[PDB]
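Everything on this sheet refers to the single structure shown next.
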Amino acid sequence: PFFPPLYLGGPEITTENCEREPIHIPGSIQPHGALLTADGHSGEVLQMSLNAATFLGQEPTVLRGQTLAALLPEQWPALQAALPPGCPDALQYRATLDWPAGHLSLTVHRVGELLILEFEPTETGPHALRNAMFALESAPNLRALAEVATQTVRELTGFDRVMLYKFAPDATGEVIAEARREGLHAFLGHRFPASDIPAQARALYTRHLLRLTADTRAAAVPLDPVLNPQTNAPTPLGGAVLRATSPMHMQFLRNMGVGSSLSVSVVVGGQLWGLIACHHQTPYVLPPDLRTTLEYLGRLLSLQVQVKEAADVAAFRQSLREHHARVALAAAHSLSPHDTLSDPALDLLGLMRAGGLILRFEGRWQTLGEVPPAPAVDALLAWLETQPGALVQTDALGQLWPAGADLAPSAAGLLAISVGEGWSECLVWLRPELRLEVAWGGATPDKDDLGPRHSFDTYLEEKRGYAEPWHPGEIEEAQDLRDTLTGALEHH
Amino acid sequence: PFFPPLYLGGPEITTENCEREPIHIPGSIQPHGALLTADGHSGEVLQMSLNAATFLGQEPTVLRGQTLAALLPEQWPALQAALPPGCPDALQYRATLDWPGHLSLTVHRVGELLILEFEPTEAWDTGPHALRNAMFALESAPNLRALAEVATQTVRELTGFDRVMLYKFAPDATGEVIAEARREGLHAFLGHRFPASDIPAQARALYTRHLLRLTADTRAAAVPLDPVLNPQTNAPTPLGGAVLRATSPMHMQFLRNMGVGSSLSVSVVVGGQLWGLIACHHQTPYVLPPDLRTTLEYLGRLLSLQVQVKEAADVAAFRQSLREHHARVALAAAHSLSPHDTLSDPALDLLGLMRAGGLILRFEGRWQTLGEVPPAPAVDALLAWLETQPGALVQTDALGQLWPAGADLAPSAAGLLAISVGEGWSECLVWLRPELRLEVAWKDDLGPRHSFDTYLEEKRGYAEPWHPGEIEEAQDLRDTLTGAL
Ligand SMILES: *C/C=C1/C(=C/c2[nH]c(/C=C3[NH+]=C(/C=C4\NC(=O)C(C=C)=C4C)C(C)=C\3CCC(=O)O)c(CCC(=O)O)c2C)NC(=O)[C@H]1C
Ligand SMILES: *C/C=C1/C(=C/c2[nH]c(/C=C3[NH+]=C(/C=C4\NC(=O)C(C=C)=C4C)C(C)=C\3CCC(=O)O)c(CCC(=O)O)c2C)NC(=O)[C@H]1C
């Protein structure tokens, strides 16, 4: 439930209520350009940023109450045809102007009744985009795609760091690829919690696929009037590039020594899959024509992420079928159940990429790899008889079974299947608690306050007693092997 | 099973064996540019188009047996890094050169061999903002039709082609022109459908790998390679991934018979599947500049993503309509006065649920019709036949095939979708569709006029096919109306 903005007597945005900041209506822009609002039908100029006087080269009460028909004689008709009334706010029309001051870049979009116009100053790799397109397409897998992405974006822009975040099923982030300036601390591997990108921001980033912060310490430029004359309501700048960045996030960037930010959304199936995220250590305004190149990549990558990721998962379960069949080969020609499955040539640990494994057959049990102590295994198998059905699954049995909280370091994660119905005979794969070393290692990005160092520690805190989650393809192949090994007791 | 090419004593490519033409190895290029092949490791020039002497500005035995290290001193290292040995043939590296004029080098690797394409260009750009605005337009279009309109309109505005169509391949591999933009005073192709034959499987498969090919002049002479065979292996040079590949002579005739001077087409690919083509025709010869073709390639991929999204969201809203309709039937079904009266009620419109021409309602030992249905005795034989079938549901685009005795009934009922209310076909609903018929989109030999007639011939006794969402909702309604007894 949104708060009111600061300019309508809204509360202070603290770290404990930030998920309710109305980031879409700051009533102000960034000072590297200028903004006008105008009536959708009449073209009468209604609002204006204070600095618009100086960019456009006219006086502050001469622009207000003037027609766009007069101000943009060539563009006003084409502008209008490009944005029919009732079209969505995502739709944008661009063109370049030739004015005294100099060359400007007009970027227009319609929010219902209102037209919003953004003015920036304008005016080099000729085949860098085309070659990058073919490179992304001919990359072998998601990692290699992610490498080409971050590398290409860095070559085009000359940013100090270019990362690619991938959002996990639980909304937490992970830096899956990186390209950076020599002598900067790495973020590759860093994960951050869902909190650090509020749902309001996620949702906004799914609609509009680009936003920047050109100077993390610049003063915002208010609109005048701040409220829309049409409705006496705040102006929705969510789809304007020049929107003032949230003051909360601006601090976060400043605490990393980030002068400038930029990020392109990667969207697959109406879902925010990730972000190309760019940081510079000094203020840096990308020229409008170059930002367009990043936008093309944003969409080329959106298509290609989907294709490479789906083809990776095809080849993943393909490996699990061959492995599964190789288990079932030895299972039919079985000397002793325990001996055949404990055989390291088969590698039942490697099928489910497990740290440990409990094998239970003919009234007794054996382990393989890292497993909890003797008595714990008996209580664990006792607990398995409590559960209904053939399959049991969890990323943290500490939650699902309270008495097994102590067993997390050996076995936080669990995947189990009963061979006969009833848990007398069963396989039980176990995974260790999730632990990752810090992404920078030696260096520091900050320290105890708001920042990435805090964000990493507080991510690991959220994953207390949590294991690496089971791939759905592993849970499916577990349940196929459950049915196969039932057929291997036709020898018993 | 491919034939040998014409230059290795291959047979004549007729209209009856064209599905076996080795279109990937014509051993020749189009005369608006030039081609070199070179060794992947050494960079030694092996083959060369006869016209390459002219374009590059050197003599025909001076270029052959020269290194790319010498010829392209700046590019040869970068070229090589961009195309690692064993990388796929789809991967392309481009750069512009500055020679005695400006040339556009386009390189790709086919295993051991490097293939280099030279076309004339300029030193600028991809825009101005026509591409960017078109991207946002495609994205903010409401459905597949509206997307297809923006596509063909935008491509025509950028290129200035005479016609720009969008083909959509059907499940059976036949084509359909779903959208068009053209010059005022040209005959429309919107609605035209063509059979699977007219784009051979070899060409389909090639168009899935490489997403662009042209024919700059439909009556120009091809330019052979010298030598035609590769010195490495004494094997033909695979030009499948080269833009300058000579177009099949068979298709070139087809275009000429339409009065088409120039052709161009971009592949639309969704999930490793050739979904359709942006297809462009000009009535005079027309060479697209390399920089502009790149703009079409970007759209080809933007459209590939967006086709998928709009089409999946259309189908979401389609079955969404069928749920509301289904529930509105089940509302009247529970408060039923007489089964026949309630379902024959035009306020419910059981015809409109499955978009049917006719409907047979069978309840309490008797039957009634609705809309266009075959004669009285035919309906009795049809319901007799339904008792033969196992299960609750029966489905077909042409019952003439599935039931031989109902061949005569096609004009009223070629297509059939049927469901039994109780188990056993005593009580049942039977939707019926007419035979598929379409008017001409706008002589006797090869051409689109022949292709349209021969498409309709293939769809003899065939109806419009049932959407899977209609067959699914049919089977849900089957279970709902069992509950109304
Ligand atoms: C209490 C609110 C939180 C929050 C506010 C906030 N954050 C954003 C946008 C981003 N926040 C991000 C988080 C990180 N960025 C990083 O680089 C790292 C570590 C390496 C983290 C953890 C990111 C990535 C973004 C996207 C943009 C970018 O990369 O620069 C917003 C939205 C602002 C807007 O759209 O104008 C808001 C309101 N940040 C917090 O830490 C918590 C406190
Ligand atoms: C059995 C041989 C036939 C055949 C050979 C053939 N055709 C192509 C390429 C295309 N053929 C197309 C068919 C049509 N294009 C149209 O515009 C229309 C009518 C509106 C039809 C029916 C199309 C669309 C293409 C794609 C390229 C383009 O649009 O120009 C090839 C492959 C070309 C190459 O790369 O070498 C071949 C071998 N054409 C026939 O009619 C049958 C007899």
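Chain B is numbered as in Swiss-Prot; shown residues: 7-106, 109-133, 135-451, 460-502, in order.
Determination method: X-ray crystallography, 3.3 Å.
Backbone N, Cα and C define each Cβ position, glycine as well.
Taken from Swiss-Prot, the feature tetrapyrrole binding site applies to B:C24, supported by a curator's inference. B:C24 (tetrapyrrole binding site) carries a helical DSSP state (H, G or I). Note on B:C24 (tetrapyrrole binding site): other Cβ atoms within 10 Å of its Cβ, all shown chains, come to 19.
Positions annotated as domain 'PAS' by Swiss-Prot: B:26-94.
Looking at Swiss-Prot, you'll find the mutagenesis B:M259 to C noted as follows: Binds PCB (in vitro), but difference spectrum is altered. Note on B:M259 (mutagenesis position): other Cβ atoms within 10 Å of its Cβ, all shown chains, come to 15.
According to its DSSP assignment, B:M259 (mutagenesis position) is helical. Among the sequence features in Swiss-Prot, the mutagenesis site B:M259 to A is noted as follows: Binds PCB (in vitro), but difference spectrum is altered.
Quoted from Swiss-Prot, the note on mutagenesis experiment B:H260 to A is: 100-fold reduction of chromophore-binding activity. For B:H260 (mutagenesis position), applying a Cβ distance below 8 Å and a minimum sequence separation of six or more within one chain yields B:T224.
Following the DSSP three-state reduction, the secondary structure of B:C289 (mutagenesis position) is strand. B:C289 (mutagenesis position): 24 other CB atoms within 10 A of its CB, across all protein chains. The annotation that Swiss-Prot gives for the mutagenesis experiment B:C289 to A reads: Binds PCB (in vitro), but has aberrant spectral properties.
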As a whole number of Å, the Cα atom of B:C289 (mutagenesis position) is distant from the Cα atom of B:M259 (mutagenesis position) by 18
Near ligand 2 by the Cβ criterion (under 6 Å), the recorded positions from B:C24, B:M259, B:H260, B:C289 are B:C24, B:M259, B:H260
For the deposited structure, the Cα atoms bordering the 2-residue gap, namely those of B:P106 and B:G109, are apart by a whole number of Å, specifically 5
As a whole number of Å, the Cα atom of B:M259 (mutagenesis position) is distant from the Cα atom of B:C24 (tetrapyrrole binding site) by 8
Answer in whole Å: the Cα atoms of B:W451 and B:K460, separated in sequence by 8 unmodelled residues, lie apart by 13
